[PDB]
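Each remark here refers to the structure printed beneath this line.
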Amino acid sequence: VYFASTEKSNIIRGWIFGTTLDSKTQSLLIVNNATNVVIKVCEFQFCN
Amino acid sequence: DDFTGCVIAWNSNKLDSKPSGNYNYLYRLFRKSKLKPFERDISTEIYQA
Amino acid sequence: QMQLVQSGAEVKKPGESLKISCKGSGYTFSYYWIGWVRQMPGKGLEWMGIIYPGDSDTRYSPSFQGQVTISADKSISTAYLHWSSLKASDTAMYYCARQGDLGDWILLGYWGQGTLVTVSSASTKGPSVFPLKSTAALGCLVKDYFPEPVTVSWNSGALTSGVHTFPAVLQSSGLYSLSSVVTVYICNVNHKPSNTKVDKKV
Amino acid sequence: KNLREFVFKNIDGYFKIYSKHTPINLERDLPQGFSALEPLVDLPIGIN
């Protein structure tokens, strides 16, 4: 999936990847901020 | 099919086996679809046959 | 029932290359990894190595690659320990262990009874026994003995109730001294390292 | 105005990320031309 954004002050701060996204299978999570980014794949129970 | 490297296999009957049964090793026997190259599926949900 | 026992205690001079054996039973001694654990007096456990009785595959600790060798005999289910060029720092309590069905192959499940090994140049000096306002209790005294594992009994083991043994005390001359009492008689002192048994009546 | 582009690809268990930013005028979004994205992060996840 090609992602593109042009919002000022980098409002977007990460992406989510997975297949079911209900803690039933390993899922990728990307978090971005002003200091350091954390990329971790886990069985997250993603919210709405 | 384009795998490049080495596969190292050796007998481990003296390490990963016990007379009472070394049941700590599991393998996936039923699944809805085949695995892609370098894919992992740790889900333990009961497969509907 | 599965049982695991080792050889008796020994005391030799540095450089005699003594040998300790272990006898197991109650299970197939071809599939369980058997090993040994060293424990010097005052410190913790120190693992030396293990051996798989099914073949000649052996593993040893990096600190015991050449200081001690481990062997086993599958035909009689007997393990052996061998040393070379003994030193003063080799005296320690050795406990055997087996794999067992509790956990993995490296986890030690069961243990033996232990074998005391003492390496010194005292040539196993012989002990001396002497008897000891009570009215009441009686006792005896053991002096002038270098080896530690000295056992004292009363009436060849017929008296067990009311019998108490106090710890040994190291004299300034380099020899130990213990004393055992009995609540009220011949006290039997058996010096196993020298096979010297002395009977004394109070 | 600054434009950010991203490409997220997952092939044979390896997750590849491409990123490159190109400042564009405030006329409109996604202008004509070409801007090749460079790879920055490559890690295997082995998940679907």
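Residues displayed in chain A correspond, in order, to Swiss-Prot positions 90-137.
This deposition comes from electron microscopy, 2.8 Å.
Cβ coordinates come from backbone N, Cα and C, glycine included.
Annotated features, as they stand in Swiss-Prot:
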- A:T95 to I: In strain: Iota/B.1.526, Mu/B.1.621, B.1.1.318, Omicron/BA.1 (VARIANT)
- A:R102 to I: In strain: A23.1 (VARIANT)
- A:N121 to Q: Partial loss of biliverdin affinity (MUTAGEN)
Same-chain residues six or more away whose CB lies under 8 A from the CB of A:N121 (mutagenesis position)?
A:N99, A:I101, A:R102, A:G103
Within the chain of A:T95 (variant position), which residues six or more apart in sequence place their C-beta under 8 angstroms from its C-beta?
none
How many other Cβ atoms sit within 10 Å of the Cβ of A:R102 (variant position)?
11
